[PDB]
Amino acid sequence: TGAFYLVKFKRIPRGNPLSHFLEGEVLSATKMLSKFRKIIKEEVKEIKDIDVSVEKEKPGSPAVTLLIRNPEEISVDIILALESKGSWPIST
DNA sequence: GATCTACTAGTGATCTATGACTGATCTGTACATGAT
DNA sequence: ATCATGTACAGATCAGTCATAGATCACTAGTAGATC
(Lines of atoms letter the chains of each structure in order from A and count residues from 1; the text may use other names and numbers.)
(Lines give C-alpha, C1' and ligand atoms only; values in the text may rest on other atoms or scores of the structure.)
Protein backbone atom coordinates (compact mmCIF):
# COMPACT_ATOMS: atom_id res chain seq x y z
CA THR A 1 0.00 0.00 0.00
CA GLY A 2 2.95 2.28 0.73
CA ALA A 3 0.71 4.19 3.11
CA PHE A 4 0.08 1.56 5.74
CA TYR A 5 2.45 -0.07 8.19
CA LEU A 6 2.58 -2.37 11.18
CA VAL A 7 4.63 -1.07 14.09
CA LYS A 8 7.13 -3.29 15.88
CA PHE A 9 9.66 -2.57 18.60
CA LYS A 10 13.27 -3.47 18.82
CA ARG A 11 13.40 -2.61 22.52
CA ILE A 12 10.68 -2.99 25.18
CA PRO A 13 12.69 -0.47 27.44
CA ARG A 14 11.67 -1.91 30.81
CA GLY A 15 8.07 -1.86 32.16
CA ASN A 16 7.64 0.65 29.30
CA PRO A 17 4.76 3.11 28.87
CA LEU A 18 3.54 1.46 25.65
CA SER A 19 3.50 -2.19 26.77
CA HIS A 20 -0.20 -1.89 27.50
CA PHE A 21 -0.62 -0.83 23.87
CA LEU A 22 1.01 -3.97 22.51
CA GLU A 23 -0.81 -6.85 20.79
CA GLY A 24 2.34 -8.95 20.55
CA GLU A 25 5.42 -7.29 19.10
CA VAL A 26 2.96 -5.00 17.35
CA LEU A 27 1.85 -1.61 18.71
CA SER A 28 -1.97 -1.45 18.64
CA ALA A 29 -3.39 1.76 17.20
CA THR A 30 -6.90 1.12 18.50
CA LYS A 31 -5.85 0.53 22.13
CA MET A 32 -3.68 3.63 22.16
CA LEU A 33 -6.45 5.62 20.51
CA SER A 34 -8.96 4.33 23.08
CA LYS A 35 -6.89 5.34 26.11
CA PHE A 36 -6.18 8.70 24.45
CA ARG A 37 -9.91 9.15 23.93
CA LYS A 38 -10.68 8.17 27.53
CA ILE A 39 -8.23 10.72 28.98
CA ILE A 40 -9.60 13.46 26.70
CA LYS A 41 -13.21 12.73 27.73
CA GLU A 42 -12.21 12.73 31.40
CA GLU A 43 -10.58 16.14 31.16
CA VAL A 44 -13.43 17.49 28.99
CA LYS A 45 -15.90 16.64 31.77
CA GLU A 46 -13.89 18.98 34.01
CA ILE A 47 -14.40 22.01 31.75
CA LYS A 48 -17.24 24.03 33.32
CA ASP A 49 -16.81 27.47 31.73
CA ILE A 50 -16.79 26.34 28.09
CA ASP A 51 -19.37 24.30 26.17
CA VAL A 52 -17.08 21.58 24.86
CA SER A 53 -17.96 17.96 24.17
CA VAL A 54 -16.41 14.89 22.52
CA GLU A 55 -17.75 13.94 19.08
CA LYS A 56 -18.63 10.28 18.44
CA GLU A 57 -15.76 8.40 16.79
CA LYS A 58 -15.64 8.70 12.99
CA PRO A 59 -14.55 5.59 11.09
CA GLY A 60 -11.14 6.13 9.52
CA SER A 61 -10.17 9.03 11.78
CA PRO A 62 -6.89 9.12 13.76
CA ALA A 63 -8.36 11.89 15.90
CA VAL A 64 -10.61 12.70 18.85
CA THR A 65 -12.93 15.43 17.62
CA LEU A 66 -14.20 18.15 19.94
CA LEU A 67 -17.32 20.22 19.38
CA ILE A 68 -17.09 23.66 20.95
CA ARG A 69 -20.20 25.78 21.33
CA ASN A 70 -18.32 29.08 21.33
CA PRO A 71 -21.83 30.05 20.67
CA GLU A 72 -21.04 29.17 17.03
CA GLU A 73 -19.86 25.60 16.45
CA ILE A 74 -16.15 24.86 16.12
CA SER A 75 -14.69 21.40 15.49
CA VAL A 76 -11.20 20.46 16.71
CA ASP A 77 -9.45 17.26 15.63
CA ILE A 78 -6.95 16.17 18.27
CA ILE A 79 -4.81 13.82 16.21
CA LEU A 80 -2.72 11.19 18.02
CA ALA A 81 0.61 10.82 16.22
CA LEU A 82 3.89 8.92 16.59
CA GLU A 83 7.10 10.78 15.76
CA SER A 84 10.03 8.86 14.26
CA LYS A 85 13.40 10.52 13.61
CA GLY A 86 14.60 7.67 11.37
CA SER A 87 14.89 8.01 7.61
CA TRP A 88 11.62 8.08 5.67
CA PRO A 89 10.15 4.76 4.49
CA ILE A 90 11.14 3.67 0.99
CA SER A 91 7.67 4.23 -0.42
CA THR A 92 8.38 7.97 -0.21
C1' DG B 1 22.88 -29.96 84.94
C1' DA B 2 26.59 -28.01 81.07
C1' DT B 3 28.11 -28.12 76.05
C1' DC B 4 27.75 -29.03 70.71
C1' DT B 5 24.36 -29.10 66.42
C1' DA B 6 19.86 -27.39 63.64
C1' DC B 7 17.15 -23.37 62.77
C1' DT B 8 15.53 -17.93 62.55
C1' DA B 9 16.28 -12.89 62.16
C1' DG B 10 18.80 -9.27 60.57
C1' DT B 11 22.38 -6.52 58.12
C1' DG B 12 25.21 -5.37 54.90
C1' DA B 13 28.18 -6.39 50.77
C1' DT B 14 28.32 -8.19 46.23
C1' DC B 15 26.41 -9.17 41.87
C1' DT B 16 23.18 -8.34 37.88
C1' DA B 17 19.73 -5.74 34.53
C1' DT B 18 18.76 -0.68 32.30
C1' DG B 19 19.45 4.66 30.53
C1' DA B 20 23.22 8.21 28.54
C1' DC B 21 27.77 9.42 25.58
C1' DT B 22 31.07 8.47 21.55
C1' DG B 23 32.55 6.43 17.19
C1' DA B 24 30.91 4.42 12.74
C1' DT B 25 27.78 4.44 8.84
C1' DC B 26 24.83 6.54 5.37
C1' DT B 27 22.82 10.08 2.14
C1' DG B 28 23.12 13.62 -0.65
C1' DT B 29 25.16 18.65 -2.73
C1' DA B 30 28.95 21.07 -4.59
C1' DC B 31 32.70 20.60 -7.26
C1' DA B 32 36.16 18.63 -10.52
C1' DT B 33 36.71 15.55 -14.68
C1' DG B 34 35.49 13.08 -18.92
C1' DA B 35 31.86 12.25 -22.90
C1' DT B 36 28.67 14.07 -26.87
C1' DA C 1 28.08 24.45 -26.14
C1' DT C 2 25.23 20.39 -22.42
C1' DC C 3 25.13 15.56 -19.49
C1' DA C 4 27.37 11.28 -16.86
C1' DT C 5 31.46 9.85 -13.24
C1' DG C 6 34.34 10.50 -9.11
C1' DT C 7 35.91 13.28 -4.40
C1' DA C 8 35.14 16.25 -0.29
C1' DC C 9 32.03 17.99 3.01
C1' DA C 10 28.12 18.06 5.92
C1' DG C 11 24.68 16.53 8.60
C1' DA C 12 22.04 12.91 10.53
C1' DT C 13 21.13 8.28 12.22
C1' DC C 14 22.62 3.94 14.18
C1' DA C 15 25.49 0.75 16.86
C1' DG C 16 28.53 -0.09 20.78
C1' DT C 17 30.44 1.15 25.92
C1' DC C 18 29.85 3.25 31.31
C1' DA C 19 26.89 4.92 36.08
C1' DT C 20 22.43 3.27 39.18
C1' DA C 21 18.55 0.30 41.47
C1' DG C 22 16.85 -4.31 42.79
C1' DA C 23 18.00 -9.15 43.73
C1' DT C 24 21.18 -12.41 45.86
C1' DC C 25 24.78 -14.20 49.11
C1' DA C 26 27.49 -14.27 53.57
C1' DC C 27 27.87 -13.96 58.41
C1' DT C 28 26.36 -13.51 63.44
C1' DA C 29 23.29 -13.21 67.63
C1' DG C 30 19.73 -15.53 69.31
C1' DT C 31 16.61 -19.72 69.95
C1' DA C 32 15.44 -24.85 70.27
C1' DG C 33 16.98 -29.55 70.31
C1' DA C 34 20.29 -33.44 71.16
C1' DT C 35 24.27 -35.35 74.05
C1' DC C 36 27.37 -36.14 78.60
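Residues 231-322, in that order, are what chain A shows, numbered as in Swiss-Prot.
Just so you know, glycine gets a Cβ as well, placed from its N, Cα and C.
Within its own chain, A:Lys238 (mutagenesis position) has A:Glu255, A:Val256, A:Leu257 as residues 6 or more apart in sequence whose C-beta sits under 8 angstroms from its own. Listed in Swiss-Prot is the mutagenesis experiment A:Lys238 to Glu, annotated as follows: Does not affect interaction with nucleosomes.
The note that Swiss-Prot attaches to the published mutagenesis A:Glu272 to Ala is: Increased DNA-binding activity. DSSP assigns A:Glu272 (mutagenesis position) to a helical segment in the three-state reduction. The Cβ neighbour count for A:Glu272 (mutagenesis position), using a 10 Å radius and every protein chain shown, is 9.
The Cβ of A:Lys278 (mutagenesis position) has 6 neighbouring Cβ atoms from other residues within 10 Å, across all protein chains displayed. Under mutagenesis, Swiss-Prot gives A:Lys278 to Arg with this note: Does not affect ubiquitination by TRIM56.
Long-range Cβ proximity for A:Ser291 (mutagenesis position), meaning a same-chain Cβ under 8 A and a gap of 6 or more residues, is found for A:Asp307. Annotation of the published mutagenesis A:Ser291 to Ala in Swiss-Prot: Enhanced stimulation of interferon production; the original residue is retained in the structure shown.
The Cβ of A:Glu302 (mutagenesis position) lies under 8 Å from no Cβ of any same-chain residue at least six residues away in sequence. Listed in Swiss-Prot is the mutagenesis experiment A:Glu302 to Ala, annotated as follows: Increased nucleotidyltransferase activity.
Between A:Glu272 (mutagenesis position) and A:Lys278 (mutagenesis position), the C-alpha separation comes to 13 Å.
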